[PDB]
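Chemist: Please read through the structure below; I'll follow up with questions.
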There are 2 protein chains.
Amino acid sequence: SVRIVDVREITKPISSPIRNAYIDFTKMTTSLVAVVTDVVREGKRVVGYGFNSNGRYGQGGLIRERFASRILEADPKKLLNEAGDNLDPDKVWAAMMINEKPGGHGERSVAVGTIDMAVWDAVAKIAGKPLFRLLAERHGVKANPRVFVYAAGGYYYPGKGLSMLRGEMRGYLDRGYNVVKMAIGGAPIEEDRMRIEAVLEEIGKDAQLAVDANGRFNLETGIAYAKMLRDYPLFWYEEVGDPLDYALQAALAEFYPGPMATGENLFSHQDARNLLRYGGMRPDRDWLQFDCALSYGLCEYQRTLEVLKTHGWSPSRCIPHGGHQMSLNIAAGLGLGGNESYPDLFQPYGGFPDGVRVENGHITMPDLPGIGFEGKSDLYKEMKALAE
Amino acid sequence: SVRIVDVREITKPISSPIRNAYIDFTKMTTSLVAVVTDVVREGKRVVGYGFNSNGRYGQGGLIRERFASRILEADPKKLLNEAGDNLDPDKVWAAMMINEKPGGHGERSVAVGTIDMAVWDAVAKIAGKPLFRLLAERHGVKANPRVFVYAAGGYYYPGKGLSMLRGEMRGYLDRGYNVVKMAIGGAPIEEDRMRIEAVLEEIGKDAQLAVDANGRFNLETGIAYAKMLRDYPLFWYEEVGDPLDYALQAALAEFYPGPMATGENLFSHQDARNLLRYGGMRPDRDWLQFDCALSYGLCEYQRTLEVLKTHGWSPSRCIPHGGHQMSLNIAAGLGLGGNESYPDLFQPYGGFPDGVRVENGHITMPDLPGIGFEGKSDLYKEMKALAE
Ligand SMILES: [Mg+2]
Ligand SMILES: [Mg+2]
């Protein structure tokens, strides 16, 4: 007997006055979800957990009012795999997606992606395997526990000056990171130049710098920043214009030969397909940042990887946004290019298991069952408080 | 003094076992919203009302947790027009859109669009004008109260046969409609052919038939249906494939010269822009069905009309999905091609003021202040029950 006995949710705050070119995180929240089963492993009830990434807010209402109910109301026998000894993630996905009209991929994509995370967590636990190894198995590939991670921060903050910006970055380098990201477009172009040079000077030859415009720029502004930016050895220029203005992105290739990245705000394989079709991105050097937690989960992310193949892209071009363990498992299991990380933000959500250190921009996935949340005490404390 | 004193919401059920190619309306709901102002004329305070269209579900949670609060917390003086004698819809729009990241246009687009509807309703009432006339004024154009409307139905229903389908359609013709729409793709292609011929025979020369696939078809199926459909004198072929698969839509032009329609499931001007850029639709005969109530409202719809102009399209190509009075006002005020109508569904939401009859596919907008909800007793009853 294998069945989902309950789906609990609790909205947690991850707010602060940090600000980027488009938004400030003054009221930012996230949904912590628990998928409770009636299965037991390692002498404890198996409970899958999940939470959504920063930026799109918690989805308690949708989870309760539309998706959780469908799962709990579904015939338990129709959510199992071939052998009937575990849950089939895709069947659970399909079950919660009934009566949902096409298009409109936002908000509900976060609710579903967060539940999906907890479902895969439970499935892996029931199978007694680390999620990344279960994924490698299902895809017939060899997993690689060594995953590249970069530190994201450099936000605009009330009273935060250049010296403080430099300190923040040095703080990331002190922790083993060799690639850092900062926000831009939240100040006059010449002020951002100063912020960039300050950071560039601080990290010297020990790390590379990536900048994020958060989709705030129109074509002309995007080009203006491109001309200023291309004179520096940046790791990448992220989300220059509106995430859906593919023509704008395509036009940037003419002014910015260096690597660019985007995708965190595209939440479906259909939207990702359109990015690959009309975005004009360079598959040899650009980065795709789709976030499964905000995009209907891993079940959907697999369809997105299928889209990349149809368009001749390599999964190694993917570096998910979000800084969460779900992405780490996908990266390690399916060969993504790496994962984002927020060493000083949104804690305890995200991060790594207690003990794993970042060495030369890389961490090594320990063999913990499921996603590995249990290994991060301050996070797991929050989770077992929700359901155990 | 002009200020929004409260924003109330109540989720109403508009469910039934009707089914289309993609979804069934078993759990369908809608949010009824009231924007209460401190403006009282003759011991009667002005209250704006709004509700979202069928298909995307109610958004009580989002409205309460994210948007209403921003409006109520905003400085009342910063939401007024130049003269400070009325609310500025765009300022209210901007106020509720703060701290919202780009992309992900779904769900929140419905919440905002529903509040927006109530805001414009209140603004027009405060100005003492029918919304459509206020719109014509703001755009410097002449309003036209005669609006084209078509009856939408023909859903798959348990135990509903051809005879019953025929009766449904005759029922619409009896009420003055000369264009009817039915769902397709919810049965084998040859069964749908039978349903189509049945309806075609029933309406004879008194009306034209439109078919809706609800975005269920893949390219090959879309083409197969196109070959079958093009042999009949259909009014239009709606949403053939996924609303975001623009390439699929473009490819259909080769097999279906007759008019096609889509757009109900695109909820932003950015998404509409992409449809015009990559959809390959014929601006001389196709129809755009964007629904302001599901797309961030009229404030956003105006930006969408701007997008149509930038791409050489005429607003007369627009026939909003949803069957609601907000669209009727926009159609009459800005010259859209007409509006959808559900004579037998989702009542009392949608419809026309008590007394206005559909004659030869057209209704004539009476000069009621605001949207004109007060003129439809069964609907207004529900509204004043929410707030008065
Ligand atoms: Mg970013
Ligand atoms: Mg339709």
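Heads up, chain B uses Swiss-Prot numbers, so what you see runs 2-389.
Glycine is no exception: its Cβ is also placed from the backbone N, Cα and C atoms.
If you look up Swiss-Prot, you'll see B:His322 marked as active site, proton donor/acceptor, on the strength of experimental evidence. Swiss-Prot lists B:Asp213, B:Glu239, B:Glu265 with the feature Mg(2+) binding site. Looking at Swiss-Prot, you'll find the mutagenesis B:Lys102 to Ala or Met noted as follows: Loss of dehydration activity. Listed in Swiss-Prot is the mutagenesis experiment B:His322 to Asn, annotated as follows: Decreased but measurable dehydration activity.
Explain the structural surroundings of these features, please.
Modeler: Same-chain residues at least 6 positions away in sequence with a Cβ under 8 Å from that of B:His322 (mutagenesis position) are, in sequence order, B:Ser54, B:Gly264, B:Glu265, B:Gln290, B:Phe291, B:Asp292, B:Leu295, B:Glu341.
DSSP assigns B:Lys102 (mutagenesis position) to coil, not to a helix or a strand. A 10 Å cutoff on Cβ-Cβ distances gives B:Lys102 (mutagenesis position) a total of 19 other Cβ atoms nearby, all chains included.
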Chemist: Hey, for the Mg(2+) site built from B:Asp213, B:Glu239, B:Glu265, who else sits with CB inside 8 A of the CB center?
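Modeler: Those within range, site residues removed, are B:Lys182, B:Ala214, B:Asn215, B:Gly216, B:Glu240, B:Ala262, B:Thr263, B:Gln290, B:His322.
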Chemist: State the Cα to Cα distance, in Å, between B:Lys102 (mutagenesis position) and B:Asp213 (Mg(2+) binding site), rounded to an integer.
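Modeler: Pair distance, Cα basis, whole Å: 33 Å.
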Chemist: If you skip the near sequence neighbours and keep only those at least six away, which residues in the chain come within under 8 angstroms of B:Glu239 (Mg(2+) binding site), Cβ to Cβ?
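Modeler: Long-range Cβ contacts: B:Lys182, B:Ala211, B:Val212, B:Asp213, B:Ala214, B:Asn215, B:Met261, B:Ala262, B:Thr263, B:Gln290.
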Chemist: Can you list which of these recorded positions (B:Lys102, B:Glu239, B:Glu265) have a Cβ closer than 6 Å to ligand 2?
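Modeler: Only B:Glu239, B:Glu265 meet the Cβ criterion.
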Chemist: Suppose we call a site close when its Cβ is under 8 Å from a Cβ of chain A; which of the recorded positions B:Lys102, B:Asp213, B:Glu239, B:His322 are close?
Modeler: B:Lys102
Chemist: Would you mind pulling the DSSP three-state label for B:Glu265 (Mg(2+) binding site)?
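Modeler: B:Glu265 (Mg(2+) binding site) sits in coil per DSSP, no helix or strand.
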